[PDB]
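Heads up, the thing below is written out as structure tokens.
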Protein chains: 4
Amino acid sequence: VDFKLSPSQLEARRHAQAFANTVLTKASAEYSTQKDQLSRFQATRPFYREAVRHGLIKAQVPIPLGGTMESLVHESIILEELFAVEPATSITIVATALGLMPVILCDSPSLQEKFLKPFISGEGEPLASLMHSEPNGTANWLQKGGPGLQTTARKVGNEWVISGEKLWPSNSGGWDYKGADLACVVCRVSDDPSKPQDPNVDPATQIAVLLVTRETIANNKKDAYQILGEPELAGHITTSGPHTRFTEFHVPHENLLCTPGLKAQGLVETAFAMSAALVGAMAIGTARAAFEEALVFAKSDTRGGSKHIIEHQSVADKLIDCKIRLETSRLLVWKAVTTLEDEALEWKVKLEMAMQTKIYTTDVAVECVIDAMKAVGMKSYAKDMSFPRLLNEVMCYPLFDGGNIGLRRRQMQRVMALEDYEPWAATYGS
Amino acid sequence: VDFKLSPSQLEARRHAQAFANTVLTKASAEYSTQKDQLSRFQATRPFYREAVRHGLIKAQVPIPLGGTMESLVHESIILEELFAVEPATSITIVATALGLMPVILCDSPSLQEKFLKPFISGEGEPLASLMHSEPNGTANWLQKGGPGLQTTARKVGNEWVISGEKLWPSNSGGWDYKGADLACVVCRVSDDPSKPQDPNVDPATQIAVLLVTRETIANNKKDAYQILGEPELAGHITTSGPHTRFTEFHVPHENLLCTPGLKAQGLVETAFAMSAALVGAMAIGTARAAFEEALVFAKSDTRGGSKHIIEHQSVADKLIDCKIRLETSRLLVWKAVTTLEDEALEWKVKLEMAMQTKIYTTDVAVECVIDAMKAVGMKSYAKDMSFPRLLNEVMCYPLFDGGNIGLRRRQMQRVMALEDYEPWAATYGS
Amino acid sequence: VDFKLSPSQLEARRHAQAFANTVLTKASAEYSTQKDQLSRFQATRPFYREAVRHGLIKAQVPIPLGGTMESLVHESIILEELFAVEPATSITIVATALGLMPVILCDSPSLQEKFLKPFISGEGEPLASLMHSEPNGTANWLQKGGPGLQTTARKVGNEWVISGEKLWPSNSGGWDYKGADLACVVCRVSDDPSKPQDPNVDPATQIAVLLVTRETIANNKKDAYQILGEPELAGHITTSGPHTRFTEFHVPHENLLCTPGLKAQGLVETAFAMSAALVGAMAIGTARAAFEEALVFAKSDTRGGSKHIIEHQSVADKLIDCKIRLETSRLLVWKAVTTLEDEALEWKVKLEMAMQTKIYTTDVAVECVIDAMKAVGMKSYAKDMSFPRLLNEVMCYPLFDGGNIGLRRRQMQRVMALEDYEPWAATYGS
Amino acid sequence: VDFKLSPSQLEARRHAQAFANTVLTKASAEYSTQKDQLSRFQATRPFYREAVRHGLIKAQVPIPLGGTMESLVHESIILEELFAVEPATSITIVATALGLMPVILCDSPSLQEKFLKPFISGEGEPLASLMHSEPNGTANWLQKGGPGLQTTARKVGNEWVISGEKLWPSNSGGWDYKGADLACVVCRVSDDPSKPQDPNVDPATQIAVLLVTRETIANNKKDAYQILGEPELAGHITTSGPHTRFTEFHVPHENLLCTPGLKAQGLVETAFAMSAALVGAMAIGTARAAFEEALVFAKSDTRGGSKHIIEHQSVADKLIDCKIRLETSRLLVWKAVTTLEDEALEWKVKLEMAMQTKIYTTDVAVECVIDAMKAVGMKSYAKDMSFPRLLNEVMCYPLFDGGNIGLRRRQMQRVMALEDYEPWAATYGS
Ligand SMILES: [C][C]([C]([C])[N+](=O)[O-])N1=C2C(=O)[N]C(=O)N=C2N([C][C]([O])[C]([O])[C]([O])[C]OP([O])(=O)OP([O])(=O)O[C][C]2O[C](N3[C]=NC4=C3N=[C]N=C4[N])[C]([O])[C]2[O])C2=[C]C([C])=C([C])[C]=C21
Ligand SMILES: [C][C]([C]([C])[N+](=O)[O-])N1=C2C(=O)[N]C(=O)N=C2N([C][C]([O])[C]([O])[C]([O])[C]OP([O])(=O)OP([O])(=O)O[C][C]2O[C](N3[C]=NC4=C3N=[C]N=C4[N])[C]([O])[C]2[O])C2=[C]C([C])=C([C])[C]=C21
Ligand SMILES: [C][C]([C]([C])[N+](=O)[O-])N1=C2C(=O)[N]C(=O)N=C2N([C][C]([O])[C]([O])[C]([O])[C]OP([O])(=O)OP([O])(=O)O[C][C]2O[C](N3[C]=NC4=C3N=[C]N=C4[N])[C]([O])[C]2[O])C2=[C]C([C])=C([C])[C]=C21
Ligand SMILES: [C][C]([C]([C])[N+](=O)[O-])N1=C2C(=O)[N]C(=O)N=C2N([C][C]([O])[C]([O])[C]([O])[C]OP([O])(=O)OP([O])(=O)O[C][C]2O[C](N3[C]=NC4=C3N=[C]N=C4[N])[C]([O])[C]2[O])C2=[C]C([C])=C([C])[C]=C21
């Protein structure tokens, strides 16, 4: 085994560092002057445009599909660098990547070519979004005997009609709330939403994914697609994840990601599994920023003492703990993404590895930021340092992209409970 | 041994609750429309004025001195209730109480009856502040051979001349930056601030506390007392702890709190030890609000499932951990405050108990808020819930009023290292 | 609010200390030469006798019933001192107290008078045991639809026939496997053992507690009561809790503790709820012994350095954390035992407090011992120090007397799930 | 970046598993009957003999030196499989590897060829030991101005005379207390052991390593080399780490490992850094055995419930936490040993990675065994399950091979304090 980065991986890092260093660094000056979530988001459009220009959006699509993605390892390296500087715009990129994953994973060349085109063109500010989350929650969306998703779809002729509400999906409403360039709406098939989901059926067999573009939205009545609100977040204040309501929203049958059922649910699961693995790079990035800033401070400040505070064991212990969390996190992420790319491995093995990664990396990231603040002391509580922003943003990772308590841990539990569970299949094989 | 509350204490809670729900609840609507810390602080004045009218300020001065204080247990019960609703103004009350303690503890009836007059009248909005913290830090202010406090004082004629800068002292500048009604400036005696502190002289033996009032500031040149800035805090955004600079600031000798040296340092230590214990009440209040909001949510929301999330063991485990943290914390606080009033115990014993409380309560309060958020899930990240504000505010406790890593733990370590260390003196007597 | 110990409580500690230092300290030299669990337990008999003579068994019975129990706080204080020195015999005293509680709590004066007699006489060495635990576990014994207790009682004429196996009940077989002087066998009423429990009837309504004595066993066939094995434990190597098999074991109807059903289940719950609060005293005692031995070592050993290791911040941090855990634990236990004795509080509130105590104290105790060993270093791993023993014994508390994960946390979760759940009822009343 | 294993690495795992299953599993039945440490240690000799015959000893010496070690990753895999079954003998192999390390790392083919010969012959049961640890401790053996090592050496004619005592060195005395086939005694140069170390000279410059064989001991007076005792350990009851007291022990000048000073200290530091990295493999092996035993139990036992306990979220949470700690640990170890073999990275980087590994893996392994026990419940406390043994064995890891609190963390803190500290050098290059 080896951990020596290839020339292209080293370049991806270099390129990624130069980007946010010369681009993202100027982001705050713009959105910091906005009064609301949406305004802040829109203020980042120019920076997203640059991301596109630098080919960071095209890098989210596989080469075989006209993109420039090299591997999940390159992507993890790039994300770490971006989040280590500015999550703004960087989060918009990962959001788009998620929105594209279902199409990238489906087995319909014509569908991919048609919907991925604006993302591989390298121009404009194409936004993608995987609309799954709902106001009532989704941790139990696959619970047999449960209500199931409240966003339902029914086939009426050569088209589908969507009804329901979504909440949290990133960039779902695009820059101007008239829809994202591409949205994968996850729905539960139901000819009559008024009637509860059959408690005897497997919820996964009721899943359908409908591709919704700005064109789709413009072909519908205005009251068929509307944004009820834009949540004000504690951190990631420039991100958009509106509360959207679909009322008799018509979608062409040609926009069906795939045959409703297990195949559709499998695509959503695969997309979220790959995302869970990459979320680690985001947590590491944010946590690393705190660590390096505390490290720099501890090695150059005595706090009125006779020596740099890093000389005090208690301070060093905190920093040591931070370093270890980051190091173990990155290794787990790399192992996860590489495991996901190993065709010879069973999906259950890949899913477990991805779940572990998301759970661990997001939990310790919070601890790392807090410990860094304790080591720095009172000064870390003022806005003149990065810590205030970092705490609010790191607290999002353990909650988003499938909270650890309600979703990820449960998905992992399920796999571990299987009779043929192979604990170390991803390491020593079978 | 018993824990039953007396009618006096039960009344304190009710009054604290009534005040917090009638006055404090309306604070947000006022300071939320302000742009900066200072403006947000000034916006809380009408609320501080109401606190004074409710005798909350006079309740910070012991009856013998003209106040109406009943006990530290009453004060803790009050603080828990106030902070469980709105830290704004509440933090101002505790700040004034701290700046008052030095005078309350000194054995000079003359200074007391003179400088405690405006705080017991029950009129206006008198602010007191203990100016100790400095821009370079204070965790090593007593280290032998170190730089020592940067705020020095020298005797010139029949008055003292202060030179140096202070940073973080609450309400130190007052409502209009013209100085707090009463300020206890902690300085290091030095005839020449140009030369470093004598490395062969014990720092504590050179500590002096000068009382500075608005009048004192008015009797000096405008450039002798200047506010250099107001730090933007991540939490407790309505507090004021400016960066003050003293330049040949002349103070009457009659304003010396006590003899310079160990007696002055003792007053400061004692004041900070008492506040350190009461901080636990503030931490509990903040952490309780998070626990309760999460508890209510878990017993009323199913998150799209078939049952309330509290029925999920993982969720219950989180709520249970928060409950235990809050429970153990309140008991510790109560034990600490009582121990501090037990004149049958040596100071080292009281000190150690006070440090234990501050270290434990503030540390677990952070974990309690975070665990609660993880239980609630994604929705806890939206500002429509209290969690966003609670997280920011709670992260201040482990850092302020003497950080745990640099100050409190060191103070406790010192006592434990002593030859006559009595581990359980506060419990099973000495 | 008062933590001042009365003269009787202070006297209880002194008495326990004297007993521990004069008697318990000599136990090790006796059982250490035995090659098995039973033999080691028997070797402690000549030590239990002393406990009886000192009135330790009599102190397990309330005064109104002929005992000398002063209060649970006295018991808490006594157990801490006893376990801080030697778990041997001390655990046997706790075991007897548990086996006596059902009778102590029942509403049958005649029954109490009859069966408690040999325990309040202060003669010989009477052993009591609450036989509840079984080979298949008991965490789900009250689970509706589950198999329930595998030890069942069948009413045959004027006698009860017991069938099934018990495992873990402390000293249930007495000193010679001829049975404890008094055993409270918790059974599930079943007219036909070969048939599974009825999934339509609440398990709690089928619980019966049968009193079994050495006489009852003598009145039965030899193989109607047999010890199948004596588990070799990791710690508390002198305790007895055999695997017992009841085959057509006849028990006089008069030996029925009370009316089968909710009332019987109620007695078992209250008994285990009271012990759950007291185990905290046992955990504190074992952890205190580790902390004190690490503290003494740290204050007198430099480990080849130039100063006592307690001067190193990392060592101090460990000691500080152990002290806090011990401090918060004792306060919780006292609050719990005090709450349990408050006749003005609903059972729900008392049970909740008892669960919090058992969960917190036993969990934190394990960390306290481990941290003490890390602070001491390599030396703590040799049997020339007492850590090796403290580690194995402390690890028992989280698992025994109702495991935290399967039983205690679940009982607490249930209480919190209730619609009328009052979080702070035990502190601020209703 | 790649984690895939080569055919040789998989073969190494299969070979280790076969050896542990066909040989190590029979060790317990042999040493369990012995009464003391030495006797137990001696009972493992036949098993160590088999290890030799299986070439496991020769596999501790690099291929360029005539050994058969393929790489540190192969070694890490072998150790994990061995310790997952039986630490006995396995720990002996590890001890020998550390003892040979100083010679393996020195730049003298002549010395290497001469002293490594018995260990690569593939016959007998040769033991090696790195004698560094002492009765007074060694955490501050390099502290400037401190006592320093108490085992001193002085040059007399064409040979050296050793004076002092060693405590803990594994197999230092050999199978019959006549000495290990090879021992690297770490001494502090001093012409007069009665005089204190010069507080003006860097301790590292006075370090000397002398090679002592059974022949060396046999060529000295019986009173010059004597075992003063064999500590009884809580775990790893078959390991030997005598208390030796060199008295005017004469060693040939040619047996000097290298020139006294930083070079000698460098060899010790390097040897211990590599051991620290491999210790993680041992911790993983032990923790893995606990995890797997609890996993199997949780999937096949309902504990009197209606479903396997793994179906309970609190139980799954414990197993998930264990799995994650194991996964992150193996990855950190593989990364560490790989970093150690990277000739492109400077020492400080390799050292930092090695310390992080020892610190994380050993600490986390303890938590894993405990969580596994809490998951299984009461049954884990009985010796009919392996948990009791695993708990005692895992607790040694955080303390031995350089405790984390006194040595490892201090070594890491030293590196991080360096002005040229490159946090991510091992990952993203310099
Ligand atoms: C993530 C994403 C991004 C872009 N990235 O990728 O990075 N985003 C998104 C998108 O895109 N899309 C979608 O759809 N979405 C999203 N988001 C949202 C989120 O993710 C969500 O919401 C989450 O994650 C989920 O939620 P949660 O929280 O996890 O769940 P719920 O349902 O809500 O629940 C809550 C709670 O409760 C409990 N539970 C429940 N259930 C259960 C439980 N437990 C146990 N068991 C069971 N069964 C728990 O506690 C939970 O937690 C997003 C967001 C944001 C902010 C951003 C920025 C982005 C995004
Ligand atoms: C608190 C108060 C209030 C009002 N109350 O009472 O509630 N305030 C105040 C006042 O009033 N006054 C004064 O003076 N001040 C104040 N503040 C401020 C604070 O408190 C301070 O600043 C703190 O606490 C302190 O600081 P810290 O951080 O703790 O310390 P420093 O110096 O800074 O340091 C840092 C760090 O470093 C380290 N270290 C050092 N040294 C050492 C160490 N370690 C170890 N060892 C040693 N020796 C550590 O890490 C530390 O941490 C305030 C504030 C606020 C915010 C408010 C609101 C209020 C107030
Ligand atoms: C405790 C006692 C003493 C004397 N004191 O009090 O001190 N002892 C006894 C007596 O006396 N009696 C009786 O009866 N018993 C006894 N023991 C025994 C014990 O306690 C028992 O066994 C326990 O505690 C119970 O068990 P656990 O473990 O807790 O449960 P189980 O069933 O077995 O289970 C296990 C596990 O699994 C799981 N889970 C289940 N289920 C569930 C779960 N989770 C969740 N959820 C659900 N549902 C968990 O993980 C659990 O853990 C005793 C003992 C000993 C050792 C001694 C020394 C004494 C005694
Ligand atoms: C390890 C080894 C084996 C074989 N392997 O490799 O696996 N072994 C050995 C050998 O071989 N050799 C030698 O030499 N040794 C040995 N060992 C022993 C051990 O390792 C040692 O001893 C340890 O680790 C070290 O110790 P510690 O504990 O770490 O240190 P001290 O000095 O003792 O100390 C203690 C304590 O204190 C404190 N501190 C001190 N100092 C300081 C501190 N803190 C802070 N700072 C400073 N400066 C702390 O707390 C510490 O901890 C061994 C063993 C065993 C058991 C085995 C089985 C084997 C072996």
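The residues of chain D that appear here are 2-431 by Swiss-Prot count, in order.
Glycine is no exception: its Cβ is also placed from the backbone N, Cα and C atoms.
Pulled from Swiss-Prot:
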- D:131-134, D:139-141, D:169-171, D:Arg304, D:313-314, D:375-379, D:400-404: FAD binding site (BINDING)
- D:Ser276 to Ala: Decreases catalytic activity about tenfold (MUTAGEN)
- D:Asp402 to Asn: Almost abolishes enzyme activity towards neutral nitroethane, but retains activity towards anionic nitroethane (MUTAGEN)
- D:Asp402 to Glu: Decreases enzyme activity about twentyfold (MUTAGEN)
- D:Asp402: active site, proton acceptor (ACT_SITE)
- D:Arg409 to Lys: Reduces catalytic activity (MUTAGEN)
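Annotated features taken from Swiss-Prot, shown on the structure.
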| residue | record | DSSP (3 states) |
| --- | --- | --- |
| D:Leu131 | FAD binding site | strand |
| D:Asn141 | FAD binding site | coil |
| D:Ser171 | FAD binding site | coil |
| D:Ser276 | mutagenesis position | helix |
| D:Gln314 | FAD binding site | helix |
| D:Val377 | FAD binding site | helix |
| D:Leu400 | FAD binding site | coil |
| D:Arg409 | mutagenesis position | helix |
Candidates D:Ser276, D:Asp402, D:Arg409 (mutagenesis positions) passing the 10 Å Cα cutoff around D:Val377 (FAD binding site) are none
Quick one: which of the recorded positions (D:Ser134, D:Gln314, D:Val377, D:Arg409) have their CB closer than 6 Å to ligand 4? D:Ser134
In whole Å, how far is D:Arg409 (mutagenesis position) from D:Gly403 (FAD binding site) when you measure between their Cα atoms? 6
List of the recorded positions D:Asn141, D:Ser171, D:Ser276, D:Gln314, D:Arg409 facing chain C, defined by a Cβ pair under 8 Å: D:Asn141
The number of other Cβ atoms within 10 Å of the Cβ of D:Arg409 (mutagenesis position), counted over all protein chains shown, is 26
Between the C-alpha atoms of D:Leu131 (FAD binding site) and D:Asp402 (mutagenesis position), the distance in angstrom, to the nearest integer, is 11
Fill in the CA-CA distance, D:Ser276 (mutagenesis position) to D:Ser171 (FAD binding site), as an integer in Å. 13
Count, for each of the binding-site residues D:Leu131, D:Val377, D:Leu400, the other C-beta atoms lying within 10 angstroms of its own C-beta, and report the residue with the smallest count. D:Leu400
Rounded Cα-Cα span from D:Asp402 (mutagenesis position) to D:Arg409 (mutagenesis position), Å: 9
Run a quick check on D:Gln314, D:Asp402, D:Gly403, D:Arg409: which of these recorded positions have any Cβ-Cβ distance to chain B under 8 Å? D:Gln314
Long-range Cβ environment of D:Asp402 (mutagenesis position), under 8 Å and at least 6 residues apart: D:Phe273, D:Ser276, D:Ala277, D:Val280, D:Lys359
Quick one: of D:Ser171, D:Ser276, D:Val377, D:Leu400, D:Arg409, which recorded positions have a CB closer than 8 A to some CB in chain A? none
Using a 10 Å cut-off, grab the number of neighbouring Cβ atoms around the Cβ of D:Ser171 (FAD binding site), all chains included. 27
Listed in sequence order, residues with CB under 8 A of D:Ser134 (FAD binding site) and six or more positions away: D:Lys167, D:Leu168, D:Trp169, D:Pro170, D:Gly242
Under 8 Å by Cβ from D:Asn141 (FAD binding site), same chain, sequence gap 6 or more: D:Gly147, D:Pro148, D:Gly407
Ten-angstrom check, please: count other Cβ atoms within 10 Å of the Cβ of D:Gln314 (FAD binding site), all chains counted. 19
